[PDB]
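**Student:** Structure provided below as structure tokens; questions to follow.
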Amino acid sequence: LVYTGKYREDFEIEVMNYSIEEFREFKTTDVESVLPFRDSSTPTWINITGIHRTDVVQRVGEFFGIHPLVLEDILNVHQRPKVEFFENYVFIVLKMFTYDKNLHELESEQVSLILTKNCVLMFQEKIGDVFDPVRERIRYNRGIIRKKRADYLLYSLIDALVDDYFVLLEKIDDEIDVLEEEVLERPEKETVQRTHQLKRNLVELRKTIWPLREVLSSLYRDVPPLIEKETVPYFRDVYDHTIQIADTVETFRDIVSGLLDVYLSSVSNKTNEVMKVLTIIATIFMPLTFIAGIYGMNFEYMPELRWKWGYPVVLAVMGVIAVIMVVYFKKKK
Amino acid sequence: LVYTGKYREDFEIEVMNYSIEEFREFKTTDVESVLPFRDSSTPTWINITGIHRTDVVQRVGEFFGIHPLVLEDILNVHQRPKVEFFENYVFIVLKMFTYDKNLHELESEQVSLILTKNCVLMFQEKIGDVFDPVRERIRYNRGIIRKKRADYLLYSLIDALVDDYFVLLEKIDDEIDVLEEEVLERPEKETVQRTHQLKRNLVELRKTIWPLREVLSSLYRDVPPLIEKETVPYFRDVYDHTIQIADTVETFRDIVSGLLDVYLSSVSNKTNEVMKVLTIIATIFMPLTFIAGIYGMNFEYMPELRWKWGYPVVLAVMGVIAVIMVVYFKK
Amino acid sequence: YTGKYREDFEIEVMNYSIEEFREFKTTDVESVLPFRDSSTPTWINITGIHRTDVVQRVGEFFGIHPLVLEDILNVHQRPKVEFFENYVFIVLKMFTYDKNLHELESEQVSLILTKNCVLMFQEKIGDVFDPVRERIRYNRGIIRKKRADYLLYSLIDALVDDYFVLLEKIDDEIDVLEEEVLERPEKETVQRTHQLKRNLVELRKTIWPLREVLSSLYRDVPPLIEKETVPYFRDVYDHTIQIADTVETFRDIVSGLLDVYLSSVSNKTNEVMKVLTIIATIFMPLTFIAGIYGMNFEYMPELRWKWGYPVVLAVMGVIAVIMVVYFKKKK
Amino acid sequence: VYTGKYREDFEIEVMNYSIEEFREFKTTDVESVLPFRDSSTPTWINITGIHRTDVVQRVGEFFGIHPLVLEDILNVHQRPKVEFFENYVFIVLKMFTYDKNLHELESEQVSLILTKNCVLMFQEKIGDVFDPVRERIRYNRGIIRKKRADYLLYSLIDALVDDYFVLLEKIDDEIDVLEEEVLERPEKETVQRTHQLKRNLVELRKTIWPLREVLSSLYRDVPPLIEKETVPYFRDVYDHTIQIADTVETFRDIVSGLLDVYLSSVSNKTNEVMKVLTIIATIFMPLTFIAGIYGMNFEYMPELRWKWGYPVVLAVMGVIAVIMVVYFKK
Amino acid sequence: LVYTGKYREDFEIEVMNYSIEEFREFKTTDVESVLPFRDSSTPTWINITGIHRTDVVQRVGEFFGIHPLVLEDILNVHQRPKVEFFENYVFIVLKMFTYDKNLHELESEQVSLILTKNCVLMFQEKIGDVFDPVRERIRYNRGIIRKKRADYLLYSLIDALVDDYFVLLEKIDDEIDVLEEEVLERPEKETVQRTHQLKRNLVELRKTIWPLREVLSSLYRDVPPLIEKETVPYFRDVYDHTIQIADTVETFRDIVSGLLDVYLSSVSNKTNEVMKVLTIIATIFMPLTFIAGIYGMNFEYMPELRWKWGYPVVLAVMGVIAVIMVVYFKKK
């Protein structure tokens, strides 16, 4: 039993049993109070927050007769999502994402679950989730959520985790718009440094959902013990929502790529803005310096003193030269 | 039960009850007057504008016995279009899209409606809709919209909404037409800030349309309380169009996709072209200037004055070198 | 009249029957008017519509909407079909592209079919109706035995066939541009493409919305008899598909033209600087040294060192030459 | 009207199988394949050389096929689709092939029509991926004999699915060659080759993208055929096109990023020259200016009044050049 | 039978024979010493080094009746990792990579293996492998490897193989962080070369592992000759790795792909930065030297002498004009 997560602080127990009639919920740290709900007729949902605790799970897990490896695998926070099939229960590896705005940081939380008999087990590390509206449906008798069983109750949680990324979408757009305005007006250094932060976290997001599809697809392909009549209409929708994300990822991939060019295109303009100055100055002096060089040189036959008005006439012909090119300038280049 | 919308200004109600025989249309802001129309055997079409009113949503919902969310989710002005079937009513979320050509921006208004029995409730935040020609055929008993019930009206309402997207695409292309031309001829940075945001507007669009197919797809394969037969092929025609719509959207991206580089394409090439102009100037005068710079420097031995006419001969040897370079240039 | 041609003007009327035929050229505007109630379908040519006296007369003579007259006076307008209880106004263009220089001209052809007459309006001289005149002249086709209904289409189909030549015009220039860009590349090429690609976009400006224009009568034609012109519209639209595709076909190619052309010169940007560097970087050192002896001092090494003039120059030569080996090093 | 580029060869073949026995033949006779319209066992039919409008018209009118359905086949340039009917099934498909020698992707349309137990397959030229499919029909190998023409069609399409994977292998290998050239020994005109590949890659996306609807239309419906013995099978095929198209989008980024390597290589070697050009002119311009002053002529010359002036002038400016050396690369 | 490798130097053959009872091993380059152990009912692990030998590999291939082309394929050191299936034994193409951090080099080592009956063939290129701790378990009876057969050891070989790929990436991972710091701050020349080499080796990396993933799924779905599901679930562990490894490879691919263009905007922006200096340094002296060259010329009418204090005045006006350029600067 090895917990490799960073949350070893708080622990919490919550159990929500429901039926076509009533609803019940409580928060008791008692380990042996939530266990007798296992053989309950009505589907009994159980929450375990603060999964860092090995002692409680070691009692609860072995009260359910859970395979030893499955116990520690839960405590392992470094894992690629999957599903563990058994003759009694079904285990699934999941992840939750949280992106704090006004900052670029991607944190994750691994949620594990085991569906045995009528009981659904949700295992949390810290406080907070997107499965609160699910409880709202349970508590307020919203839909067929009171009638159906654990596999649907599980799907209700599965359906919620799907919407988790949809909520995360607007969180992404926030940092984009801030980064947008940085690029759109007065672009500067560290912007590209911020670009990578947005760019790196971008593909990283889809990278997680990518194998998670087959994790859910294999379920949608098999599920022998659970009712497939209920299953097929459930997961097929979730199976569709991954396409909604598949486009949504590329949606921002084009934005990040496109907006990146704007900061890059400005430099070319800025370069062109400067290289026009270096151009016009070099074109109005070096040819005239050539004139100053010839008369600067002294030869055998000197027409300067020979011809009348040798000195003043030199400035005259050069003055026009400086003008005629300006007319040729101030145009499209 | 909080309205987070940007329009809490005005509040409007309109009621239209019709049939193959009779017809009536009127605007009564009275919440009590529209209530007894719940038991109407004829299809009841009701307009409700100014959804900012929490009490009206509550009051109308109470008398109709509506779930809190179904009333509250409407007050939530930020929501994804979807469909929920019920034993009595049908929860539907829609999004009206509007675009102005002068100022480039995508403005929208969320639309939700509920259909139970013969009752239909259209909801709006602000004034304006595309259902004006719909009311025409209703009012003048034109089409089959009178002959059938609210179920076909439900289609007829959505039909006008889906049709609006086609017209919207027409405005988009012309904005692209002007935009794409500006980059071609004019390497000036004004369209650049316009493009990426106008591109973003189209990018914003596909985010809605793609999952919006489920709104059709759900009704297309199910409609348990609604009548069978007719309901599906009418939706099919729309479900066929929503394919063409989304395919039309992605097609537009290809234009803007490489159009961004065209801006950089001209600038980079012109910059280098300017360098070419600067190059040929600095390369021809300096060596010829270097010549006179040598004679500008004096020494003890000057063969130039030893052999007569050393002045004009130098002018000749320089003139050819400058020309033969220009000949070498323009290669 | 918003056009620029106020010079050339001509009036022609070719009235036919199932038996006989008549044609005449009378500059009098009042002369063609009594042909309105002529039992036989009367086709009328009006070239040089710049004259408002003919515009104002005919419009008031047939009772034509004032804006429709202005629509003819407006030479810059999208093709369309205007449905009315009596007549139908249609905007059409005649595309002509010379191979000598890149330019595509378009003359608007408006037509109004009312009662017993069909009107053709030309801005300047020239059309594709010369063989159509022959069909009215030589009794070729069903144009004689039918009324103004197919008589109008006989004018239409000839215009439809005109687009084919235009594709052949551009495609030839494309094939030339294929040889101009992909191989033997030079400047001003893109500028020719900048004219061609622009006209290519300018081409889709008309044809693409012209589909609905031809599709306007596809399912309608209210005053005239139907199902004769409908299968015509079918095959006519069968042609414009390949046309618009051919338009789009060139676009993808034309894109690949500049794209490869872009990286070509932008890579030579470095190559150009290679020449500008090696030339300018060998002068400033030498020009300075050759500019030293121009200065004045108390002690002169020029006179102190015998052969002061040639020795200094002789040694600096190789010092500038070794720069070539100093340069040219593989970057 | 046949607008295709293959009007040369033509061939007709019919493969009729059972759960026990099997028979096949090659007869160009148009009236030999028609009486198998009422064949109990599912009939598989191969027709290459769709340029012939007579057979398509003859066989089509024999099956009561709508002229437009026969006309859509005559059109060789078309987007894949699915059209359900109360009797038969009409589906349009495409075949893509790439050669490594010259960078180009050749295309071919396959329009199949399933009516009851009769399946039609139409081609322009010789060559297909249905050869290993025939083997199972030939050797009584697998479930393919037991199930009907619906699973046959499923298998026919299923075989066409993996064809893209192998087709994806081609471009990825071309990428590998492109990975080599752009990075190692960067070369001009390679972008032109790359831009063609870009044009080739986008060209492929035109088919697979609406082909999702092609698969989704079938999979989520199947009105005439047996649903539960067909629908879950279409899924895996409908699942693959997601896995396929995602791999397609993957290459789009791969080639895009590597395309900028050659671009980045140029600007770097460009700037490589610029920094050198800078320090050359910047040092002599002030120095040349100084000597140019003493070259000027006036009424008063203090240079002669400067004791030991000449040796120190060239020396005092000698330090100015030195302090700029360390200043370089600050 | 053509050897295409670079190691024609050394040769060695080790044979490790064990059972559920004992263990025994020997190292004999003699060909006819390792052959009679073919009919051994006990699992026999046979090392094969000196793959340059076309004759012995043939001879052993002759002794086992191995297909001639397969023998040449073993002699072929240029091949995609795959599995050649046979009715009795099984041929598999594999690779072993080694990377040093000092000099960036990804070297390749192809090891083919064939398990016939109880005999295990392992074709080495040169001396040494990562199977050193694997030999300990066979020798010192460490684990259930003794109680099980060589088919279980067959997967135990993959363990040493895959564990290398883990450490391999861990070695390679060190360079990216450094290359980042090279790109993020203090960017310079040769950075592209490191960006090239590390990515180039990474290209070679996926080019090997990605098709090597098909090796497992080839057997994992079947394993026809050996025991099924008594070997298959072991593959599932590496099956998780071979996908995650290539994704961890893909991780480095995406990072380097992004790390590259950051350096592009780094230089290109600072390219103009130096051009700012060259512009303002040159353009100010362009007229100055020209002005000095004006009076450098000589004429019949010289107003310089006509103008009192001609020398100090001219040098005075050029003092302020050159300075205002920096004030004329700071525009855009």
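Quick note: numbers on chain C are straight from Swiss-Prot, i.e. 19-349, in order.
The deposited model was determined using electron microscopy, 7.1 Å.
Here the Cβ of each residue, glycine as well, is placed from N, Cα and C on the backbone.
Heads up, here are the entries from Swiss-Prot:
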- C:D89 to F or K: Decreases ion transport (MUTAGEN)
- C:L294 to A or V: Increases ion transport by suppression of an obstruction in the transmembrane ion permeation pathway (MUTAGEN)
- C:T295 to L: Strongly reduces Co(2+) uptake. Abolishes Co(2+) uptake; when associated with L-299 (MUTAGEN)
- C:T299 to S: Abolishes Co(2+) uptake (MUTAGEN)
- C:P303 to A, G or I: Increases ion transport by suppression of a kink in the transmembrane ion permeation pathway (MUTAGEN)
- C:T305 to L: Abolishes Co(2+) uptake (MUTAGEN)
- C:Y311 to F: No effect on pentamerization. No effect on ion transport (MUTAGEN)
- C:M313 to C, I, L or V: Abolishes pentamerization. Abolishes ion transport (MUTAGEN)
- C:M318 to A: Impairs pentamerization. Decreases ion transport (MUTAGEN)
- C:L321 to V: No effect on pentamerization. No effect on ion transport (MUTAGEN)
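Give me the local environment of each listed feature.
**Tutor:** Summarising the environment of C:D89 (mutagenesis position), the number of other Cβ atoms within 10 Å of its Cβ, over all protein chains shown, is 20.
A 10 Å cutoff on Cβ-Cβ distances gives C:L294 (mutagenesis position) a total of 19 other Cβ atoms nearby, all chains included.
Sequence-distant neighbours of C:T295 (mutagenesis position) (same chain, 6+ residues apart, CB-CB distance under 8 A): C:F345.
DSSP assigns C:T299 (mutagenesis position) to coil in the three-state reduction, outside any helix or strand. Long-range Cβ neighbours of C:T299 (mutagenesis position) (same chain, at least 6 residues apart, Cβ-Cβ under 8 Å): C:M341.
Using a 10 Å Cβ-Cβ cutoff, C:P303 (mutagenesis position) registers 19 neighbours.
The Cβ of C:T305 (mutagenesis position) lies under 8 Å from the Cβ of no residue that sits 6+ residues away along the same chain.
Around C:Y311 (mutagenesis position), the C-beta neighbours below 8 angstroms that are at least 6 residues distant in the chain are C:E320, C:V330.
Sequence-distant neighbours of C:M313 (mutagenesis position): no residue of the same chain at least 6 apart has a C-beta under 8 Å from its C-beta.
Listed in sequence order, the same-chain residues six or more apart from C:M318 (mutagenesis position) with CB atoms under 8 A from its CB number zero; the list is none. Under DSSP, C:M318 (mutagenesis position) is assigned to coil, being neither helix nor strand in the three-state scheme.
Other C-beta atoms found within 10 angstroms of the C-beta of C:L321 (mutagenesis position) number 11, with every protein chain shown included.
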**Student:** I need the CA-to-CA distance for C:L321 (mutagenesis position) versus C:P303 (mutagenesis position), whole Å please.
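**Tutor:** Here the two Cα atoms are 24 Å apart.
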**Student:** Can you name the mutagenesis positions among C:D89, C:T295, C:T299, C:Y311 whose Cβ is less than 8 Å from some Cβ in chain B?
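**Tutor:** Among the mutagenesis positions C:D89, C:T295, C:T299, C:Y311, the ones whose Cβ sits under 8 Å from a Cβ of chain B are C:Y311.
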**Student:** Which three-state DSSP class does C:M313 (mutagenesis position) fall into?
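**Tutor:** Going by the DSSP assignment, C:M313 (mutagenesis position) belongs to neither helix nor strand, so it counts as coil.
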**Student:** Checking interface proximity: list the mutagenesis positions among C:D89, C:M313, C:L321 whose CB sits under 8 Å from a chain D CB, in sequence order.
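**Tutor:** Listed mutagenesis positions meeting the cut-off: C:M313.
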**Student:** Taking only the Cα atoms, work out how far C:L294 (mutagenesis position) lies from C:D89 (mutagenesis position), in Å, as a whole number.
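**Tutor:** So the Cα of C:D89 (mutagenesis position) lies 59 Å away from that of C:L294 (mutagenesis position).
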